Protein chains: 4
Amino acid sequence: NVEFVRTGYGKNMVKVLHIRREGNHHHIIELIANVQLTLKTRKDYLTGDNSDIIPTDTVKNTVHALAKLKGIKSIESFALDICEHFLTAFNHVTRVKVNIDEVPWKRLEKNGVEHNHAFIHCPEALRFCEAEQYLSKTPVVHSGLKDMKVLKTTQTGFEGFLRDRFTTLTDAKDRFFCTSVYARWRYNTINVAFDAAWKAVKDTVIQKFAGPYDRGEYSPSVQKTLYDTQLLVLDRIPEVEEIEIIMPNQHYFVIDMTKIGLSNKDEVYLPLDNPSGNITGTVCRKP
Amino acid sequence: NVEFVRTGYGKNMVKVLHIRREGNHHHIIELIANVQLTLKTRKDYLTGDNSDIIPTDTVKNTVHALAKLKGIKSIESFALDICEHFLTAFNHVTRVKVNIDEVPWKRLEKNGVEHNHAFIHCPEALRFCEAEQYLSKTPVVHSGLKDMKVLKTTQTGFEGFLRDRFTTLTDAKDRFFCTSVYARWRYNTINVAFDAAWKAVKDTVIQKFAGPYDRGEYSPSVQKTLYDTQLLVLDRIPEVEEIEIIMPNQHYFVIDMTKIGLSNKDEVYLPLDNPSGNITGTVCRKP
Amino acid sequence: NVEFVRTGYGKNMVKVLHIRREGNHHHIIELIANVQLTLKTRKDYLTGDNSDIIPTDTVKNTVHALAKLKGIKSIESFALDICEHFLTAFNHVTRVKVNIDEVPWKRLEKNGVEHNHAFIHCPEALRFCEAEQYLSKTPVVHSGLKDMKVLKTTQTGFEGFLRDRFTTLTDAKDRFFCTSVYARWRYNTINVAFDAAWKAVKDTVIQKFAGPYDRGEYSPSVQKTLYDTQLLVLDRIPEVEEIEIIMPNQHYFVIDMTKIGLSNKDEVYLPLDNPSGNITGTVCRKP
Amino acid sequence: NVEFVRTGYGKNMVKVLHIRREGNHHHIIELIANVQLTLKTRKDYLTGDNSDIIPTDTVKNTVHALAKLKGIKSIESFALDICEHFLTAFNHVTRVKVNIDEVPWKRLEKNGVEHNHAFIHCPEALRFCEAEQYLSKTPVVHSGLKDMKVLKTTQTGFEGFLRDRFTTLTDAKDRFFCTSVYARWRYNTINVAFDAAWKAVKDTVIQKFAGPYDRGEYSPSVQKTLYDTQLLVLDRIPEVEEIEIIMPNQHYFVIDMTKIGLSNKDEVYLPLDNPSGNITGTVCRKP
């Protein structure tokens, strides 16, 4: 009658912070990790036989443990070590997937001197990764950024679109563009400078969204902005193979005041939570 | 150079309530809808051409319009109307995907008597669905439930698991099982009694988790509970082809008070948010 | 120099579940507890002297232990027991304040048959309380409800209001009224059937809001419905001395469709999250 | 029977962005506003008489219109204008309280240059205010910061506390301190440089929390750090009259790994959400 398409289990929301003291200067990294395992045997699902179960409490313990043993250089390398452990320290685990979120701790700073041990929370963008590996295979790593809220107040338009029966929207020479960018890309090798590449992607995203800093750059189409960014990432980082981007369109509308006898010449805007535009795209290297 | 692997765009978070009134006896449905279109041309991405763009504001107007023209029998059939509209009122749309959540309104009820026009918000579980359709192919509907938080204070155990360097957990005959169930199923056909189906899946999950009101039912691994309910769903509902279940294990630990000279005989427990067990499974019919 | 206006410290977010095993029949209560203490000494703030500090860990430990020792009948009596503890088992404590939220567990019920040990989450309204006590004084307790989202589709209207130069709203004999009621009452005595008192308040609010399940009741202003609800609580529950009510007005606007060539005569509604009407009032007995 | 204690009504979550274009340089402020009015007449509650009601929709429009008409220079100035209007344009209004939250837009900046029209979201700390005014009387302005998450990995301890039967905590010379500062102060005059005052208070808080960026400062008690911060606020900003500070203690615990045969030598920490220490205080100038 039935057949397994997919199985997995583990422990989620494992929070951990690791510290590396070199002199008075403390290095910290705090992350929330989830690990999923796939077992060779399915006798746990079929007959309630636990003899193959590495308890989720043990998965928790292992994540804590590897953190002491391997230390934590990046969430991507940590994810890779979790993968390697469960694949090598056992023989009945066929797949392991680690997805990690990083807590965006920034070193406290006043005018170019950096506190040795104090940190502030300024999530410009949130960083995450994934590592997936099949038994004795070459593992695959994804990295990405999320919740990077940016706003432009000009140098965007939306004209030359299809009218149908339901279109009411007129051409717009000029209008605000606000988004909360999600980006996620696959590396074609494990051998990457991860903190450097992540920064590079982030910088590319903001720069092609905003710059040049004086007059900005006109963008006719959110689709095109998104795409040009996918091309600029693929030029700057040979180790990124595929990249995905999602950009919500968070709307700011000039509030029409004439029914109350005033003229609003593009001064007061309504920020509107719902609904929102959504523009997506995934491109990869021509193999 | 590069190649597109995937594109899409549309409007997310489109809220709507449709009402149908028979004098003083009113019937309502409220939902939040997201729609995505894929276009044959990518000239929007490549060059910034807006020639083929249906504006997201139009998607919004359309969702609104179809609620009036078509009415809303269920979140599923509404989803199917949207898919079919964008595939047939246009030539250049290759695929449409709509994901919708139902705002869980329950009619006000006291001792058998039901109110003609008043509602309370008592979400047992939240209803959702997706309909994905390619041009000139048959549309595919997924339906599901989420955030169904249930608790069992006994009739659960977990013994005979594997021990490694990192195991600290001791066998347990009896323990709390708390979860917040998420399920997703692909229908094999468009011809379904949607309301009755969704309820039947829910009642199945609740009845198998709880067992008889009299004595309960013992479960020795949540994986088996998961697997049993999948099978039970594939018996109860023919038009369900595949079913995925995620069961979190949101923990309740007996507080040890010996360090404060009291002996806690399983009376007072600590609800702990993080981390949580997570047990997943995805089973389809053997063709 | 300066003067203290108020001090306190304590533990917040102390999550706890208490079980009473009455045969096969389990009684559950889960709450989130916050406890604050004021001290006779301010040498804590002044010079950093900790000798009078009950550590925050200890106040956590105490809440746990009191749950074992005193048991938990209702969130109120528990608050009161926490209060009395801190004031009688110490000497330098001038004031204690306990605010707790109840986790809305509802015993599974098939059709009159109640499960011995299974429970589902149904956040109909959320129960909370506060008990505050000064040393050697009789304590003060508030109880209340929040997040009771209720909707009525007719039997509400709003006409004959002040029109000024900024007003655009037109008269309406009939419109939706959706709120998420918040209520908070003080008792005149420690000696109340708290569970019962709570139920009756809730039943009153839902009742005056919905009226007869058959014909409804016309409400010409939410102010008036708010006031009528207050008075009803005060007749039904002699031990309530003062009652506050917050009623948001969560709007559902008829979607005008003339610009797209349809006549949506009150079928399709746009639920709007923001902004929202807010209507408040606090009434007490003529002392 | 009964007598009123307190009444009030208005509009909540009124979102607004105001833009000012001086050449290529664009300036924005985005905020979210709540307005409550009290009336002389109570006929609205008593009998459902609306003749004195300024409709909530009008309050929304008033807020929009005032943004255009008066401009928005700071959230507090805007609050005052809203107060002013409803008290002077009308007769029957006895009180107006306005509460505003600011959306933390920060101008995007790279390599010594600042973008003329691009912004990013960095909630280092979140700004808010209140202005409340009675008819013909002087208005009162409170301002505040919130969700300022700061973390230090050393230079904090807790020893010399009171011991009781429910105490297990031991003396601790050195530990992490992570908090999320909330502070709210009343001004003794409405005549203040709001943007700089705000900024000074913020900097004082991070300042006194971190100590020197070299060695930090040993802190023995958060009550002292609290009080110490309060006094430096009062001394540096003569126009703040009263200051409230709430500091949670969000715990980072050393993970004991000896049960798995490992020495965690203060390298790996568990971040705990719940429960949290909590330390509050409100000091003012002596009249």
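Chain D residue numbers are taken from Swiss-Prot; in order, the displayed residues are 8-294.
Structure determined by X-ray crystallography, 2.8 Å.
Cβ atoms here come from the backbone N, Cα and C positions, even for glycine.
For D:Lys18 (among others), the entry in Swiss-Prot reads active site, charge relay system, with the evidence type similarity to another entry. DSSP assigns D:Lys18 (active site, charge relay system) to a strand in the three-state reduction. Less than 8 angstroms from the CB of D:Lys18 (active site, charge relay system) sit D:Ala40, D:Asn41, D:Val42, D:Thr63, D:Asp64, D:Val66, D:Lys67, D:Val70, each of them six or more residues away in the same chain.
Taken from Swiss-Prot, the feature active site, charge relay system covers D:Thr63 (among others), and the record attributes it to similarity to another entry. In the three-state DSSP assignment, the secondary structure recorded for D:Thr63 (active site, charge relay system) is helix.
A 10 Å cutoff on Cβ-Cβ distances gives D:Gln230 (urate binding site) a total of 25 other Cβ atoms nearby, all chains included. Secondary structure at D:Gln230 (urate binding site), taken from DSSP and collapsed to helix, strand or coil, is helix. Feature annotation from Swiss-Prot assigns urate binding site to D:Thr63, D:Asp64, D:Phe165, D:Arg182, D:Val229, D:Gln230, D:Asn256; the stated evidence is similarity to another entry.
Mutagenesis annotation in Swiss-Prot: D:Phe216 to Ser, described as Impairs catalytic activity. Has reduced affinity for substrate; the structure shown retains the original residue. Sequence-distant contacts of D:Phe216 (mutagenesis position), defined by Cβ-Cβ distance under 8 angstroms and a gap of at least six in the same chain, are D:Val157, D:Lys159, D:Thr186, D:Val188, D:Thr232, D:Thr236. According to DSSP, D:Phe216 (mutagenesis position) sits within a helical segment.
Cβ environment of D:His258 (active site, charge relay system): D:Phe183, D:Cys185, D:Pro278, D:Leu279, D:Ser283, D:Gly284 lie under 8 Å away, each six or more residues apart in the same chain. Positions annotated as active site, charge relay system by Swiss-Prot, on the basis of similarity to another entry: D:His258 (among others).
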Listed urate-binding residues D:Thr63, D:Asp64, D:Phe165, D:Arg182, D:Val229, D:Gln230, D:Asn256 - what's their greatest C-alpha to C-alpha distance in Å?
-> 53
Cβ under 8 Å to chain C, applied to recorded positions D:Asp64, D:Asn256, D:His258 = D:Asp64, D:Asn256
How many neighbouring Cβ atoms, not counting its own, are there within 10 Å of the Cβ of D:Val229 (urate binding site)?
-> 25
Under a criterion of Cβ-Cβ distance under 8 Å and sequence separation of at least 6, what residues of the same chain contact D:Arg182 (urate binding site)?
-> D:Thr163, D:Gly164, D:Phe165, D:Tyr259
Could you find out if DSSP has D:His258 (active site, charge relay system) as helix, strand or coil?
-> coil
DSSP says D:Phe165 (urate binding site), in three-state terms, is strand
Same-chain residues at least 6 apart in sequence whose Cβ lies under 8 Å from D:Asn256 (urate binding site) = D:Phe184, D:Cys185, D:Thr186, D:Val229, D:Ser283, D:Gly284, D:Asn285, D:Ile286
Which of D:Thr63, D:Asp64, D:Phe165, all recorded positions, has a Cβ with the fewest other Cβ atoms inside 10 Å = D:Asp64
